[PDB]
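As structure tokens, the structure follows; a few thoughts come after it.
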Amino acid sequence: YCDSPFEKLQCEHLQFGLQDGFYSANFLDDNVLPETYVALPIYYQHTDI
Amino acid sequence: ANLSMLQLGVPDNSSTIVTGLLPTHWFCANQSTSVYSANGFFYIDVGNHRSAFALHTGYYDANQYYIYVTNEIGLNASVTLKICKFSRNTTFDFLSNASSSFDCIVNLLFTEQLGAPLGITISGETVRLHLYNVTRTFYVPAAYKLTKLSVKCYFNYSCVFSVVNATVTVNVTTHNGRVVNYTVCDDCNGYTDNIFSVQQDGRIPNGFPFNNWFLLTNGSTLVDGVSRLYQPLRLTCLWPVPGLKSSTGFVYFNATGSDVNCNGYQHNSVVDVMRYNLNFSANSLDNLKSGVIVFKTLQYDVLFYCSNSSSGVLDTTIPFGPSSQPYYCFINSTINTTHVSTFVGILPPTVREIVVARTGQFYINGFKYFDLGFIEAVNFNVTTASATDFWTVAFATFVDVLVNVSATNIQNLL
Amino acid sequence: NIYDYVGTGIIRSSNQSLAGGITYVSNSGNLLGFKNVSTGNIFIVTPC
Ligand SMILES: *[C@@H]1O[C@H](CO)[C@@H](O[C@@H]2O[C@H](CO)[C@@H](O[C@@H]3O[C@H](CO[C@H]4O[C@H](CO)[C@@H](O)[C@H](O)[C@@H]4O[C@@H]4O[C@H](CO)[C@@H](O[C@@H]5O[C@H](CO)[C@H](O)[C@H](O)[C@H]5O)[C@H](O)[C@H]4NC(C)=O)[C@@H](O)[C@H](O[C@H]4O[C@H](CO)[C@@H](O)[C@H](O)[C@@H]4O[C@@H]4O[C@H](CO)[C@@H](O[C@@H]5O[C@H](CO)[C@H](O)[C@H](O)[C@H]5O)[C@H](O)[C@H]4NC(C)=O)[C@@H]3O)[C@H](O)[C@H]2NC(C)=O)[C@H](O)[C@H]1NC(C)=O
Ligand SMILES: *[C@@H]1O[C@H](CO)[C@@H](O[C@@H]2O[C@H](CO)[C@@H](O[C@@H]3O[C@H](CO[C@H]4O[C@H](CO)[C@@H](O)[C@H](O)[C@@H]4O[C@H]4O[C@H](CO)[C@@H](O)[C@H](O)[C@@H]4O)[C@@H](O)[C@H](O[C@H]4O[C@H](CO)[C@@H](O)[C@H](O[C@H]5O[C@H](CO)[C@@H](O)[C@H](O)[C@@H]5O)[C@@H]4O[C@H]4O[C@H](CO)[C@@H](O)[C@H](O)[C@@H]4O[C@H]4O[C@H](CO)[C@@H](O)[C@H](O)[C@@H]4O)[C@@H]3O)[C@H](O)[C@H]2NC(C)=O)[C@H](O)[C@H]1NC(C)=O
Ligand SMILES: *[C@@H]1O[C@H](CO)[C@@H](O[C@@H]2O[C@H](CO)[C@@H](O[C@@H]3O[C@H](CO[C@H]4O[C@H](CO)[C@@H](O)[C@H](O)[C@@H]4O)[C@@H](O)[C@H](O[C@H]4O[C@H](CO[C@H]5O[C@H](CO)[C@@H](O)[C@H](O)[C@@H]5O)[C@@H](O)[C@H](O[C@H]5O[C@H](CO)[C@@H](O)[C@H](O)[C@@H]5O)[C@@H]4O)[C@@H]3O)[C@H](O)[C@H]2NC(C)=O)[C@H](O)[C@H]1NC(C)=O
Ligand SMILES: *[C@@H]1O[C@H](CO)[C@@H](O[C@@H]2O[C@H](CO)[C@@H](O[C@@H]3O[C@H](CO[C@H]4O[C@H](CO)[C@@H](O)[C@H](O)[C@@H]4O)[C@@H](O)[C@H](O[C@H]4O[C@H](CO[C@H]5O[C@H](CO)[C@@H](O)[C@H](O)[C@@H]5O)[C@@H](O)[C@H](O[C@H]5O[C@H](CO)[C@@H](O)[C@H](O)[C@@H]5O)[C@@H]4O)[C@@H]3O)[C@H](O)[C@H]2NC(C)=O)[C@H](O)[C@H]1NC(C)=O
Ligand SMILES: *[C@@H]1O[C@H](CO)[C@@H](O[C@@H]2O[C@H](CO)[C@@H](O[C@@H]3O[C@H](CO[C@H]4O[C@H](CO)[C@@H](O)[C@H](O)[C@@H]4O)[C@@H](O)[C@H](O[C@H]4O[C@H](CO[C@H]5O[C@H](CO)[C@@H](O)[C@H](O)[C@@H]5O)[C@@H](O)[C@H](O[C@H]5O[C@H](CO)[C@@H](O)[C@H](O)[C@@H]5O)[C@@H]4O)[C@@H]3O)[C@H](O)[C@H]2NC(C)=O)[C@H](O)[C@H]1NC(C)=O
Ligand SMILES: *[C@@H]1O[C@H](CO)[C@@H](O[C@@H]2O[C@H](CO)[C@@H](O[C@@H]3O[C@H](CO[C@H]4O[C@H](CO[C@H]5O[C@H](CO)[C@@H](O)[C@H](O)[C@@H]5O)[C@@H](O)[C@H](O[C@H]5O[C@H](CO)[C@@H](O)[C@H](O)[C@@H]5O)[C@@H]4O)[C@@H](O)[C@H](O[C@H]4O[C@H](CO)[C@@H](O)[C@H](O)[C@@H]4O)[C@@H]3O)[C@H](O)[C@H]2NC(C)=O)[C@H](O)[C@H]1NC(C)=O
Ligand SMILES: *[C@@H]1O[C@H](CO)[C@@H](O[C@@H]2O[C@H](CO)[C@@H](O[C@@H]3O[C@H](CO[C@H]4O[C@H](CO)[C@@H](O)[C@H](O)[C@@H]4O)[C@@H](O)[C@H](O[C@H]4O[C@H](CO)[C@@H](O)[C@H](O)[C@@H]4O)[C@@H]3O)[C@H](O)[C@H]2NC(C)=O)[C@H](O)[C@H]1NC(C)=O
């Protein structure tokens, strides 16, 4: 199971047990995010289909 | 200065409106030291003495370019211009302060006719050089910091010099190849940003802040970066303060009529565009002009107008400058008593420039809206109580250029 | 989605004195900061 802080390194490197030395780690997280929109000036006009 | 024609760019037997960095007032001083703030200088030397001028900032820097000009006594004008960095330096002195020159863009020696003034001016990162017969240009980086000016010359040795702050508008009259008069508008407000004088070969003068000169495009819009392009930026005439009225008529794509008063040089050819220019104020009380635009196609006329309602039947207006509510625009035409109308689009939030090509295309703010087949003349019917609607009306032709775009504007031109 | 640039990151306000463009990109196509056109304030964009 990939839950523990050390159980995630193996789960990321696809390996059962790891050697000694330095390793690179960066754990992302999938979620939902708000959205922003900035554009050059123009007026607003809408339609529905 | 009461100086040569080519140093100003005016033809024979005419009276133009020249704008830019120009010298106004001479000095006669003997204090031998005074630190000024300026952007250029003019001087005349005929005396037998050592005279030198120099431009510098307020503090030492080892990565800065310092201009330095030194005249030398002879039979002609011996001039030594040097533009480069300096090591441990000087307090001040004539005749080559310090030979610490190690990476110099320009290091020359001039021998020109005695009795002719010289000058150096700075605009952005561009350094000009007037020489009474030619106008050179160098591109030295980080040259907008050079604000101070350390002038050192004496009056008894036949030495008078002027100095420039900024952007003076003048009125120069020429006759038989010599300038006759030189007067400065205390009136004539706003002329410094919309009026210039066309140089030789139909070029556009350097150091002109492009106010409402947009980049024409068929697709997307450029935002930043240097981009080689192909734009109509070579004039054949210019009509300053036209004062178009409601009873003028048509204009026929050539400046050989009876009402055209070109400014500066004026060739004769056939043009491709007609760049208009709109004069508007910040307030929005009388920026709502009632009128139409009448084209002239080979078969039938086309009528263009805009309104603020979806059913464009009860109004006919064209706004200038900023607005507050959307406006819709239409097109009218007739084919055997059959009035046909269609919807074209919506004006941008601020209308400032209008361009009409000759092959049919019609641009607003540098964006195509529709396209006719072939246009012969344009009648800009606007009802107004005075002559204040437009700044200039310029004819142009397509020419390959190189543009430094910043924030959807034009900085330089080459 | 800022001037036809897409990605992710945190947008914070700041106050710097810069005149010129309204988009400062790196040499690898990523944004580093834009500028509201109707004022002079800029903004900073960094990955999280
Ligand atoms: C800068 O750019 C400017 C814009 O281009 C430019 O200025 C303009 O340049 C144009 C290009 O050259 C130029 O156009 C030419 O104009 C000639 C002038 O003719 C008219 O004026 C003379 C008197 O000077 C007159 O005798 C003649 O009949 C023409 O009068 C016109 O009559 C029309 C009606 O018939 C009339 O239309 C109606 O008018 C009403 C009022 O009366 C009312 O307003 C109506 O609403 C309106 O529809 C029109 O208004 C009037 N025009 C004037 C000015 O009074 C044209 O002759 C010339 O066309 C001929 O030449 C071209 C080639 O150049 C040919 O291709 C073309 O087919 C024409 O050839 C024949 O021409 C004759 C007339 O000459 C026609 O009729 C014959 O007439 C004979 C007797 O005269 C005889 O009866 C015959 O049987 C008739 O058939 C004939 O049909 C034509 N075709 C054929 C196959 O034969 C051309 O259009 C324009 O004038 C310039 N000026 C402007 C626009 O103000 C400027 O030059 C540029 N700058 C520089 C430096 O270059
Ligand atoms: C958005 O997209 C749209 C898409 O359409 C774009 O619209 C197009 O825009 C282009 C750009 O203008 C249009 O293309 C043509 O441009 C010509 C410009 O002429 C220049 O440049 C060309 C390009 O290399 C040169 O080959 C020319 O020689 C000329 O060179 C210039 O520089 C030289 C440097 O030394 C000088 O020596 C020259 O003198 C010159 O200054 C125009 O001329 C084209 O117009 C032609 O067609 C018109 C309609 O057919 C004619 O009316 C017109 O005649 C004009 O000139 C005579 C001269 O007396 C006048 O009397 C007329 O009244 C009129 O004013 C031109 O006629 C040429 O073509 C016909 C038809 O082929 C020939 O029969 C003529 O003999 C004449 O010669 C040309 O063709 C012959 C071959 O037949 C060649 O041998 C000769 O060398 C000539 O090339 C035209 O405008 C293009 O048409 C536009 N699209 C459409 C659909 O119209 C927009 O621009 C885009 N927007 C943006 C912002 O980009
Ligand atoms: C404006 O900027 C200029 C820089 O461009 C500043 O310098 C002035 O530059 C002007 C020329 O652009 C100078 O004007 C000339 O002044 C000459 C002075 O010469 C006398 O003095 C010198 C010593 O200073 C001496 O060596 C010499 O021998 C003279 O004694 C004038 O000579 C000249 O005008 C005179 O000559 C013209 C035409 O003469 C030609 O033809 C003759 C044959 O007819 C021939 O013999 C000559 O050799 C020559 O080839 C003549 O038409 C003039 O007539 C005037 O007077 C009548 C009335 O009698 C009048 O109707 C007419 O319109 C003329 O006004 C005259 O006899 C030039 O004017 C000026 O001197 C320079 N200034 C200084 C201080 O040096 C200038 O300072 C700037 N000004 C300001 C206000 O900022
Ligand atoms: C800024 O201004 C000037 C810019 O040039 C600076 O230098 C001064 O320049 C003036 C004009 O040149 C000088 O005035 C005369 O200078 C003559 C020298 O000529 C030179 O230049 C000519 C070309 O023009 C050249 O050909 C020549 O070879 C030289 O190189 C002097 O000769 C002349 O002296 C005359 O006057 C004296 C009397 O003057 C004294 O006494 C007065 C009271 O009586 C008093 O008011 C005066 O102020 C002064 O103290 C006269 O004795 C001389 O005649 C003698 O010689 C003849 C033979 O030639 C003999 O026959 C006779 O019996 C006498 O024995 C002569 O007629 C002028 O001085 C001025 O001198 C320059 N200044 C200095 C300090 O030298 C000026 O310095 C600058 N200002 C500052 C503050 O720095
Ligand atoms: C600004 O104004 C100043 C003056 O304030 C102008 O300076 C002078 O302007 C005068 C005319 O405006 C010039 O006179 C001209 O002289 C020419 C002859 O010069 C020849 O020889 C000299 C050497 O001595 C040489 O350097 C030069 O290049 C020439 O080869 C004449 O050509 C000219 O007009 C003559 O021709 C016209 C007809 O012109 C038509 O036909 C031409 C083809 O032949 C064609 O190219 C033209 O475009 C045009 O379509 C003719 O009508 C003239 O007749 C005159 O004389 C009769 C009496 O016989 C009289 O009735 C009539 O009314 C005319 O007065 C003439 O034969 C000029 O005469 C003078 O040279 C200028 N001086 C200087 C120093 O420049 C200055 O030019 C103006 N600025 C500009 C940009 O023009
Ligand atoms: C780009 O657009 C901008 C838009 O603002 C424009 O800026 C303005 O430009 C004008 C220059 O034209 C600036 O100057 C103003 O001029 C006013 C002129 O007043 C005289 O004329 C009045 C009417 O004349 C018009 O109408 C007649 C027909 O009636 C027509 O023939 C004329 O040609 C002209 O079109 C007239 O009312 C007035 O006095 C009359 O009435 C009295 C009775 O009251 C009578 O006794 C008189 O005999 C006479 O008949 C006068 O004769 C001037 O009034 C105005 O002054 C106001 O503003 C100044 C400055 O703010 C104040 O100090 C002052 O107290 C007034 O409130 C002003 O001087 C004008 O200032 C510009 N606007 C701004 C905001 O700067 C640009 O010029 C355009 N660019 C180009 C190139 O055109
Ligand atoms: C000959 O060559 C020199 C360069 O080699 C050209 O330009 C000079 O460049 C130097 C730097 O390389 C400039 O040096 C400056 O000196 C100032 C001293 O100014 C004196 O004069 C003013 C008024 O005339 C007095 O107020 C002042 O007290 C001095 O007596 C310094 O003020 C500058 O740095 C110091 O001040 C700044 C603040 O401005 C501090 O921040 C610094 O830490 C430091 O304390 C600066 O170093 C020099 O001004 C330039 N001009 C001249 C004439 O030397 C010359 O143009 C070139 N040609 C000639 C004819 O000299």
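Per Swiss-Prot, chain B residues shown: 23-436, in order.
Note: Cβ is positioned from N, Cα and C throughout, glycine not excepted.
Record features, source Swiss-Prot:
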VARIANT   B:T46 to V  In strain: Isolate BE03-40001 and Isolate NL
VARIANT   B:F49 to I  In strain: Isolate BE03-1153, Isolate BE03-40001, Isolate BE03-64880 and Isolate NL
VARIANT   B:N70 to K  In strain: Isolate BE03-40001 and Isolate NL
VARIANT   B:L130 to S  In strain: Isolate BE03-40001
VARIANT   B:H197 to L  In strain: Isolate NL
VARIANT   B:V201 to I  In strain: Isolate NL
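Note on B:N70 (variant position): other Cβ atoms within 10 Å of its Cβ, all shown chains, come to 9. For B:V201 (variant position), the Cβ neighbour count at a 10 Å cut-off comes to 17, with all displayed protein chains included. For B:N70 (variant position), the nearest neighbour among the variant positions B:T46, B:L130, B:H197, judged by Cα separation, is B:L130. Those variant positions from B:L130, B:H197, B:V201 lying by chain A, with Cβ under 8 Å from one of its Cβ atoms: none. When the variant positions B:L130, B:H197, B:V201 are ranked by how far their Cα is from the Cα of B:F49 (variant position), B:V201 comes first.
Within 10 Å of the C-beta atom of B:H197 (variant position) sit 12 other C-beta atoms, taking all shown protein chains into account. For the pair B:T46 (variant position) and B:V201 (variant position), the C-alpha distance works out to 15 angstrom. Around B:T46 (variant position), taking its Cβ as the centre, 13 other Cβ atoms fall within 10 Å, counting all chains.
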